[PDB]
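K.L.:
Before anything else, here's the structure in question.
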Amino acid sequence: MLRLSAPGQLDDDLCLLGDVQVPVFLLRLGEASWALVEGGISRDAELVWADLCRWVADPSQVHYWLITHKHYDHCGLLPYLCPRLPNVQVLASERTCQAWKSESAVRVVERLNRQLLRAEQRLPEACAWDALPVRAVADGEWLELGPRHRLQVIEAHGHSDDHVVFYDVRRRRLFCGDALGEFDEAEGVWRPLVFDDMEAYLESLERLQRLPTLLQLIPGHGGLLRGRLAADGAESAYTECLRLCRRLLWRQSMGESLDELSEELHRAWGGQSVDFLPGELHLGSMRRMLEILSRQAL
Amino acid sequence: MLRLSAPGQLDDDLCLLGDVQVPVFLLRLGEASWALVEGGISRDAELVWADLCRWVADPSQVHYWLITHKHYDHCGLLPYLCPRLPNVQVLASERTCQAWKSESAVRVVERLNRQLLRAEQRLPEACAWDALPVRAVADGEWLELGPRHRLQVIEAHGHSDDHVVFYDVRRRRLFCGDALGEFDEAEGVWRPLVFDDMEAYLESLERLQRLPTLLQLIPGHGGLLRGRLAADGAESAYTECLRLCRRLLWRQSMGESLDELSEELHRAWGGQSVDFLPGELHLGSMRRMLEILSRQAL
Amino acid sequence: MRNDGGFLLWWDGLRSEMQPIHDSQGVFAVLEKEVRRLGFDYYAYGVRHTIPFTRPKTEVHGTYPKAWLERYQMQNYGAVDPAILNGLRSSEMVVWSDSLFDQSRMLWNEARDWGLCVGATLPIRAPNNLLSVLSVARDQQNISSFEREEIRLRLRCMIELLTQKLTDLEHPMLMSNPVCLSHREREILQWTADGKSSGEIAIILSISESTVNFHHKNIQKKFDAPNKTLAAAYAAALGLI
Amino acid sequence: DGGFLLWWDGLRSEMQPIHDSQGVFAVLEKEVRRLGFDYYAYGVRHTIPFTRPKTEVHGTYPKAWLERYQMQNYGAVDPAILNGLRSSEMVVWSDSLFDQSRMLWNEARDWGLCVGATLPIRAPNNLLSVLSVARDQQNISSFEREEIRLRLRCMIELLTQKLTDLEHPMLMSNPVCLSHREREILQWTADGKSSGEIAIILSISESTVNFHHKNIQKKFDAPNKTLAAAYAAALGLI
Ligand SMILES: O=C(CCCOc1cccc(Br)c1)N[C@H]1CCSC1=O
Ligand SMILES: O=C(CCCOc1cccc(Br)c1)N[C@H]1CCSC1=O
């Protein structure tokens, strides 16, 4: 087995929660306190509670929350779970906290979260986006989540200006979110995701493949990765970004506009994000990615 | 344009005779010394001759024929055009000439090539394969073809049991044959072909990296290449073979049948080479390929 | 780190290929094979000494016409060869051109006559101060700008490993006049090299005059010296102090 | 093929418009931090004062470590610099390498210098130079060793050339210039012949050659011929 998918006691201390395509990862770090990661989407909240109470007996013990970047598919649960979690503490980059304090880049997050709702669903009450507790964490700052875990924040841009990745040294797991790319259930090889800058993206993947041989690798979509896939996941994401760059430059040489390649990528890779992204918006997202790659790659 | 693909002149001293999908190149070594390269197929004899006489005063000036490969798509043009040329030293590997002496290989090659004939034409009169003017070239031999051409034979084994590649040191050019793969005309990135071994293929690509950066890289199907994508071809071929290893191992971990993936490969890749491979035997070729991938490089 | 392939994998391959070799002819053979693989026909490896200051001794090997080598042994262009002397000033690879040989054109004409029209000459200072140059040459195909930097890096790696291997194998070129100094011979010769008088050296070192003059006689004998200045100069040039 | 060669060309073309030393060290720090190493240093060992060969150095380490050098001067006993004298090979640090002087290595490991390497090179002007790179964790594997070797070799070559071009105080030692007669007479002194022999071969009276000798002694600031000859031989002027 190489991609542990379903919710459950996912590891010796780690429990996936919510939908497997966009989960929140619960970490068992004490016999008092707990900790969540990868804060998902808004609609999973009523699901996540129905799972969370199965693990956490009383959610006052839930102390820490880890967040990877400002996009809606990793921070939807924040305003809808933070007030009922009284001891919650959200960690993210300084830019991420500044983004949430900003009036802009929150209404768009609300729209993106609201677009993925059911017919009769009504989301629960929520505090203001600036009102929730945040402690910004910078590059390389050692994190003391508990006596059994000592995570290390790593500045890993390329998917967004506000991005981080939480890295643990002892058990050698890694929370990437979308630092690498949306993992591929069918093909197995990573799908790159560049939406702000290649030069920071490939630099980040260099600084992530220089790490030790990872025993585990946990992206933001599609559960845990184990064994040989986690060992060289940082290499294959770099390789796939360069591969898509080669394809785009070749199609530019042939003369095909960006509209054809973005359409081809959308119809090829829409088989995952239909749940947590509208199809009409995924085309535009891939268009922005391909524009960045064409403008930056030689 | 990177791919100089159409027939006719390609450089100051290099033409393309016949269809680009099964090209037959022509080096002008001197004022009265020529050299054909890479061979072709049986149906294209009356085609390739019609090109060759255009570029040459009379066929007697042709002195050498550099064959890279054992399969019918390169050896096929030999017995139909070689008698026409009064003197040509067909330079092929040591193991190539053994195959042409063997009675089993000639029957396979002639049958596989006779399937491609259209309903009308019969083939020109030809000698037996055993009577050809062949020469054995070893690994790393220096080929002083002419004053202005110094080629080096490199045993790029793994795609076949006798594969070699001729590297022009001065012009930084590589008639790599199918040692790299079938260059994807649509996407742009390479496409692996490991038909007899997998461990040897990667070692051959490592030696092709050890060659210096290439101004030009001529595959056995797809004409000529220039620019960057001809300079990282061994890097791109190594990348694509590793990606296909990843794809096969991941899909086998998911448990789907080995033949299930190979049918997808045929559907994705056989449209390019439908006009010089039978449609059915591409499936068998990729079946043997994917079995070799499953066998080796876990 | 398997992203570039290229120069790193080539360097690993050549280092592994040259590691099991135990003869200088094999080293020159693999260098010859790569240089003809690089594009250039001829090569050369030339070690310029600095021991005899009036007439520096240069020793050179390679595959050029043997009569051109004998021309070098006739009239000693190694002192006059500008391509060698550029290693003193700067560590740049320099492609040969008529501008460079303006101070000495006779060598350039006699080389161009015999199929040395395109080429390069990369210098490097060996770790014991011996200058060395690795040169490559060919008849035509002037070095384009695209090819130049790859030639620079490849020749630099090959001359590094070439000097290392030949020093490992004790070639006559790289092995300078062998002089083994003790700790106190190094100390007394160092203090002589700073212009300090014999009495002052005796005072600071707390050793009698006769002992230090005995050591001065000795270090004169090993260097085959008539004067302290020659011993100090040779010691400074060779790195012995 | 991109990668290394394109990288070297880009680094050269990016370092060309930089007309200041701080810019050179800034791009060096940026690249060394991209290479996975927190700290770097460029260290020039001179060879003029034989009794006390001064070793000067720039870099980004803790400034009190620099200060520790200006008190105790570990450059004169550091084996990482001294490897460049005997061999031009890159050396990766370990407890084994510093067994002769364990105080330096222990005090370094006290201040977060536990992993690293140091590539030496003989500059064309005889001044030894070294490029060291260091980090806390992630001991240098044998796989990354050759990549670090190539990239540090390119970087130290470029820096050596540029800091020589920018007249940096590190590379430029005491500038001394000689016209051809002074170079000839000093060379004949370096291949030591007596003054009468020099006068005979050069066919010039002893007074003129003695005037030249006094000029050389004043210019090098020597008390004896031996200092002038040794310094000129070391600096490569002869
Ligand atoms: O720079 C060099 C390297 C030193 C001499 O190399 C040689 C020359 C002849 C025989 C041999 Br073996 C080596 N050669 C060039 C200078 C101008 S032309 C020439 O031969
Ligand atoms: O000697 C070197 C390279 C030169 C050191 O450069 C330095 C050292 C301290 C402050 C400054 Br600023 C630069 N390195 C290593 C050997 C063991 S500890 C160390 O610093």
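Each residue, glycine too, has its Cβ placed from N, Cα and C.
Grabbed the feature section from Swiss-Prot, which reads as follows:
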| type | residues | note |
| --- | --- | --- |
| BINDING | A:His69, A:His71, A:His159, A:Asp178 | Fe cation 1 binding site |
| BINDING | A:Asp73, A:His74, A:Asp178, A:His221 | Fe cation 2 binding site |
| MUTAGEN | A:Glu182 to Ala | Strong decrease in kcat with S-(4-nitrobenzoyl)mercaptoethane as substrate |
K.L.:
Taking just the CA atoms, what is the gap between A:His71 (Fe cation 1 binding site) and A:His221 (Fe cation 2 binding site) in Å?
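P.N.:
Between the Cα atoms of A:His71 (Fe cation 1 binding site) and A:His221 (Fe cation 2 binding site), the distance comes to 13 Å.
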K.L.:
Within 8 Å of the Cβ centroid of the Fe cation 2 site residues A:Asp73, A:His74, A:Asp178, A:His221, which other residues of the same chain have their Cβ?
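P.N.:
My list of surrounding residues reads A:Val22, A:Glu38, A:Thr68, A:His71, A:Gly177, A:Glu182, A:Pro219, A:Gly220.
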K.L.:
Fewest other Cβ atoms within 10 Å: which of the binding-site residues A:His71, A:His74, A:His159 wins that one? Let me know.
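P.N.:
Among the binding-site residues A:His71, A:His74, A:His159, the sparsest Cβ neighbourhood within 10 Å belongs to A:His71.
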K.L.:
Taking the Cα of A:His74 (Fe cation 2 binding site) as the centre, which of the recorded positions listed as A:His159, A:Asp178, A:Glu182 lie within 10 Å of it?
P.N.:
A:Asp178
K.L.:
Considering Cα atoms only, can you say which of A:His69, A:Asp73, A:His159, A:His221 is the nearest neighbour of A:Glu182 (mutagenesis position) among these binding-site residues?
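P.N.:
Going through A:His69, A:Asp73, A:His159, A:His221 one by one, the closest to A:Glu182 (mutagenesis position) is A:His221.
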K.L.:
Provide, as an integer number of angstrom, the distance between the C-alpha atoms of A:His159 (Fe cation 1 binding site) and A:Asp73 (Fe cation 2 binding site).
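P.N.:
Cα to Cα, A:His159 (Fe cation 1 binding site) and A:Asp73 (Fe cation 2 binding site) are separated by 13 Å.
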K.L.:
Cβ within 8 Å of the Fe cation 1 site's Cβ centroid: which residues qualify beyond A:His69, A:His71, A:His159, A:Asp178?
P.N.:
A:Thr68, A:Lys70, A:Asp73, A:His74, A:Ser160, A:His163, A:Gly177, A:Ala179, A:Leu193, A:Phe195, A:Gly220
K.L.:
Per DSSP, to which secondary structure element type does A:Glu182 (mutagenesis position) belong, with helix, strand and coil as the options?
P.N.:
strand
K.L.:
Per DSSP, to which secondary structure element type does A:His69 (Fe cation 1 binding site) belong, with helix, strand and coil as the options?
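P.N.:
It is coil.
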K.L.:
Return the residues near A:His221 (Fe cation 2 binding site) by Cβ distance under 8 Å, restricted to its own chain and a separation of at least 6 in sequence.
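P.N.:
Once residues fewer than 6 apart are set aside, A:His221 (Fe cation 2 binding site) is near A:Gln21, A:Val22, A:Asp73, A:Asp178, A:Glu182, A:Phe183, A:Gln272, A:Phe276.
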K.L.:
Please give me the CB contact count at 10 A for A:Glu182 (mutagenesis position), counting all chains in the structure.
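P.N.:
The Cβ of A:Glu182 (mutagenesis position) has 18 Cβ neighbours within 10 Å.
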K.L.:
Give me the count of other Cβ atoms within 10 A of the Cβ belonging to A:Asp73 (Fe cation 2 binding site).
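P.N.:
Within a 10 Å radius of the Cβ of A:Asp73 (Fe cation 2 binding site) lie 24 other Cβ atoms.
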